[PDB]
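The structure appears right after this line, and notes come after that.
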Amino acid sequence: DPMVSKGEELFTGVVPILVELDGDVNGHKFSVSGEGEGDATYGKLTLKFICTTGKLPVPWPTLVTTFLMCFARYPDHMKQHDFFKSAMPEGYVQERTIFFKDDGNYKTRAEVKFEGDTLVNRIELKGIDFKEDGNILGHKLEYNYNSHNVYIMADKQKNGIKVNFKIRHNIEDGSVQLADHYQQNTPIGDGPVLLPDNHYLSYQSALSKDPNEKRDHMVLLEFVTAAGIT
């Protein structure tokens, strides 16, 4: 499929990744830069993020979903369902609202596209209505992350996809902090993209630290594979 081959070809090897985020949550302004690599053939990403403005004012785990669906491994049997690589290299816009149960929300707008050989994710994040002493701005979340499937559906009206899913962030005391995610993606360019049948992506994420890093930071290892059209 010469259509399906263009974007696929850009991901057959290890691809360098750059992430930039400008954030403000209840007026706490912050920036984060991240860098690493993606290997879509194995659905693997390796990333390190640094808060370049000091202390991150929210828990690292709450930003994991905001900080690259084009690196999912789509099995060969599902290659006609990979909107994300079909939109490359011109890229796609990824927008979310994320509602934290009994707290504020994030609203994010990102552009994901190639700049030369590097895949870039540039994000702007606004958070409103957070409780200063809540789980988010009070840093009450465990530094860890649960595996979750993500349900992708076609969004024909937007020439794109929509994505719905819930994240459960474990808490200090056995409770969970729910983060209800609403997402839509649309191509940046004007040409043909794939409109997939419904399927999911399976996510696993592992968070760690660099012992030599004195800045506030997060090392992220993710594995993501598509499934669910059997």
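Going from the start of the chain as shown, residues are counted 1 onward.
Heads up, the Cβ atoms here are built off N, Cα and C, so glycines get one too.
Swiss-Prot annotations:
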- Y145 to C: In mut1.9; shifts fluorescence lifetime from 3.03 to 2.74 ns (MUTAGEN)
- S147 to P: Increases fluorescence at warmer temperatures such as 37 degrees Celsius (MUTAGEN)
- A206 to K: Abolishes the tendency to dimerize and leads to monomeric fluorescent proteins (MUTAGEN)
- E222 to G: Suppresses the 399 nm excitation peak, leaving only the longer wavelength peak at 475 nm (MUTAGEN)
Item checked: Length of the line joining the Cα atoms of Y145 (mutagenesis position) and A206 (mutagenesis position), in Å -> 6
Check: Tell me, how many other CB atoms lie within 10 A of the CB of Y145 (mutagenesis position), whichever protein chain they belong to?
Finding: 22
Next item on the list: Take the C-alpha atoms of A206 (mutagenesis position) and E222 (mutagenesis position) and report the distance between them in angstrom, rounded.
Entry: 6
Notebook entry, point to check: C-alpha of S147 (mutagenesis position) to C-alpha of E222 (mutagenesis position): distance in Å?
Noted result: 10
Notebook entry, point to check: Other than its own, how many Cβ atoms are within 10 Å of the Cβ belonging to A206 (mutagenesis position)?
Noted result: 12
Margin query: For a quick check of packing: other C-beta atoms within 10 Å of the C-beta of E222 (mutagenesis position), how many?
Written below: 22
Next item on the list: Specify the secondary structure state of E222 (mutagenesis position) as given by DSSP, simplified to three classes.
Entry: strand
Next item on the list: With H, G and I counted as helix, E and B as strand and the rest as coil, say where DSSP puts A206 (mutagenesis position).
Entry: strand
